[PDB]
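*Asks:* I have a structure I would like to understand better, so I am pasting it below and will then ask my questions one at a time.
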Amino acid sequence: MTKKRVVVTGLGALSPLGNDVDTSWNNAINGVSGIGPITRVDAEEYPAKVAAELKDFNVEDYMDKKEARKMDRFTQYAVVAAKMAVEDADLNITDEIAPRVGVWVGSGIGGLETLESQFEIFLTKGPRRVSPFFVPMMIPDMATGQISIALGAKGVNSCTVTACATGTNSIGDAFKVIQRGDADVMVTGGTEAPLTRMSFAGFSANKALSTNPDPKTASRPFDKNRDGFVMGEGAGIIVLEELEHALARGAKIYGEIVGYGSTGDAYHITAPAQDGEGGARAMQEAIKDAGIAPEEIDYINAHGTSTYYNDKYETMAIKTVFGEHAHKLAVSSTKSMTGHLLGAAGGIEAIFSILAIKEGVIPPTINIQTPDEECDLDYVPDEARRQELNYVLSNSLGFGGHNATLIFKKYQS
Amino acid sequence: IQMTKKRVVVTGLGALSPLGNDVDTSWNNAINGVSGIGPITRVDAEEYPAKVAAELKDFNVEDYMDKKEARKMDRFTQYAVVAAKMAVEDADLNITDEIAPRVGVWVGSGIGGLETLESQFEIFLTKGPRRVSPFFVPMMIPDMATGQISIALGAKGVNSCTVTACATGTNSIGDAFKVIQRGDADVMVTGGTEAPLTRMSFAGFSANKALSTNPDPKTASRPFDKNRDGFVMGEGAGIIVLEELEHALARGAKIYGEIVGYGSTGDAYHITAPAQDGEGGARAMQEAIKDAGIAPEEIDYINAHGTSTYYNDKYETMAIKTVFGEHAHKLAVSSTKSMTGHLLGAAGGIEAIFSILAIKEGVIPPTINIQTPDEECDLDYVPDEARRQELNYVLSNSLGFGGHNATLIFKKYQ
Ligand SMILES: C/C=C/C/C=C/CCC(=O)[C@H]1O[C@H]1C(N)=O
Ligand SMILES: C/C=C/C/C=C/CCC(=O)[C@H]1O[C@H]1C(N)=O
Ligand SMILES: [K+]
Ligand SMILES: [K+]
Ligand SMILES: [K+]
Ligand SMILES: [K+]
């Protein structure tokens, strides 16, 4: 059998930059920051003072209150974003095509807020007052579960959990499902609602978070004075579709997914391998998968978390893979604006990568004020660039040494 | 534009289960109808309606690693690392700098480090966030089993963690199977791990009435029995080494069997309740049969999901009839959860191992504890006693919350 071509036919998102794709994207290409003071928890207890939160998100605008009450925020975001994506796709999921429409959405930690609140009930009211809905509300695969129920999607059904690589791995895995002919449509991406007491406690404890109290400068990928990531929340979901299936229904096509790379550092639980060698290998695997030369890559949407090690090592990995071309292509980290959505990062960044191609605009890295000699590539500082793009690469890396890369291409017949 | 299709064989097995702290012990107990269920000891069960569980017996992690290393791993990760090392040793696989990028790891867990989360959050509440460990986040996340296995083995290839509730172990193995099939790794260390015997897990599964409240360990787990009343929770890890065939042959590997089919569907029905008549499960079995390119009649033995809840065993029986027709009464079905309890995310891992060994050894493990026939569950559940038989194809089912259905098909290797 021949490999199927896989195109992107719908986009859905909730992010700190907007409660839909258009607003999120429009804010991104105008260098708008989604970072502000923490409100979701009490910032007094942590060295971190800022976060990238959804603004003005009222879940009841999208579903009944009683339905939302049986969903952790991570699931709420996923269901809202998935429905948005399917509506954008104008896909009618009938009984006839339901077994060929699947869902592959990941989350890095799933319903942590629900776990915390229920454990507190356990401690104060006793185990017999834990909710009958606790288990399904907490497990990370309930985003996929609830999405499939909301959509009537009966096909291949999964959830990848790979830390900060989650959103990228999930999309790549869905891509492979369609390539091998096991689904015609996959609703896929990542979702995360990690703004909780234990998440702030945990990422403070290992010094991962920026302790910069100024929301204007906290997230500054590649900057000499970067000091950690700024945590965000949301979901980025796309509809992937087999090409002939898309054409036959007159689907709109944003672009094509053509390459996916997955490697492991096998080095350390949290620290990236020296020189970003594992990330270099993942990019090389994605490039070989797409059947292109490295020079064909026009823009890299970096993982670019604003930690010391990540941005330095990702720069090294890019130089290793692209050689002289590393100084010719454009790189940017949109985490400068959205913050780090953890398991949802790969999802929103896939959306930005796809729209960069569709609209011919490279979103900038904001907040670079002090150049770092070790991070000397072209990070598209401050201002978006209008440019025709043919190929875009997006990286995600995670704890556990996960490296994941996707390559997107401008759709040509 | 060519779609690569490699053959994928099983070259190593490793396990910790309530039936033993290795594969040989677990397997020999299974074919002898031995129960791994007893009183709960891991937590104080006075405040839960459930009184029995399937725990590892005499598992001391310090027998496998230094205490200092164990203290940086949640039990779910301990089990995964120990089982994975056993699987790689069984495979006699030497991972070097040279083949490292072609060796990957795909181990799932349903919930990951829940005990760590409970203990660290109680510390947060009682002592404050400064007392939360720098190791809390990596210790808790489900993919740390894959991460720690990767680090221990030096495996640098395709790397992932599927989390699909009670389908987790089966999905993980199928996903690893597809990686090798499409040419993206030569070896995958894959399976499921779970350490769900915790205060919140017992509280949660009591609150939704999933657990059996039967206080008698002799009858608590009784899949397909008229008086079944919920599952008995267990723990452990089942890990296997999948390998591309020519690679396995080149290094002189021993081959237990071949993986040939994988089916994944969603009910799209309810967050916890299975779809009417197990229709989604039937579709997953049908997809796996199609993937394997065989007729339903070629299946000799089904290792059922068989959790001992009313609805699972009833609907799984219906699904089997739907898929196999008259052949449903000709093949053998059994649930080894009658002996192991329900290992949740690790269930598909240990059950994959039992399915593979059933083929290699030509022995079908029984369903124990069936005393009262249920008119609705009237298939051949291989009751009480193992059955010696030459098997060519075995199918293993898993189903989970979120409406996940996953099926694997294994084949005898020439
Ligand atoms: C509370 C956890 C939510 C999801 C967890 C993600 C793992 C942490 C990461 O991978 C982030 O450390 C950042 C990175 N390596 O990009
Ligand atoms: C609290 C621990 C969660 C880890 C595993 C969750 C799986 C939930 C399920 O799918 C189980 O209900 C059993 C089943 N459907 O077989
Ligand atoms: K920091
Ligand atoms: K990226
Ligand atoms: K029950
Ligand atoms: K099974």
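Cβ coordinates come from backbone N, Cα and C, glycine included.
Feature list, courtesy of Swiss-Prot:
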type	residues	note
ACT_SITE	A:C164	active site, for beta-ketoacyl synthase activity
ACT_SITE	A:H303	active site, for beta-ketoacyl synthase activity
ACT_SITE	A:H340	active site, for beta-ketoacyl synthase activity
DOMAIN	A:3-410	domain 'Ketosynthase family 3 (KS3)'
VARIANT	A:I109 to F	In strain: GS77; resistant to cerulenin
*Asks:* Taking the Cβ of A:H340 (active site, for beta-ketoacyl synthase activity) as the centre, how many other Cβ atoms fall within a 10 Å radius?
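*Replies:* The answer is 31.
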*Asks:* Around A:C164 (active site, for beta-ketoacyl synthase activity), which residues of its chain at least 6 apart sit with Cβ under 8 Å of its Cβ?
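*Replies:* Those within reach of A:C164 (active site, for beta-ketoacyl synthase activity), by Cβ under 8 Å and sequence separation of 6 or more, are A:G108, A:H303, A:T305, A:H340, A:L342, A:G343, A:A345, A:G346, A:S396, A:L397, A:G398, A:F399, A:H402.
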*Asks:* Cβ within less than 8 Å of a chain B Cβ is the test here; which of the recorded positions A:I109, A:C164, A:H303, A:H340 meet it?
*Replies:* A:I109
*Asks:* With respect to ligand 4, which members of the recorded positions A:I109, A:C164, A:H340 satisfy a Cβ distance under 6 angstroms to one of its atoms?
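*Replies:* None, by Cβ distance under 6 Å.
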*Asks:* Using all protein chains in view, find how many other C-beta atoms are within 10 Å of the C-beta of A:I109 (variant position).
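*Replies:* Within a 10 Å radius of the Cβ of A:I109 (variant position) lie 28 other Cβ atoms.
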*Asks:* For A:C164 (active site, for beta-ketoacyl synthase activity), just give me the three-state DSSP call.
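*Replies:* For A:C164 (active site, for beta-ketoacyl synthase activity) - judged by DSSP and reduced to three states - the answer is helix.
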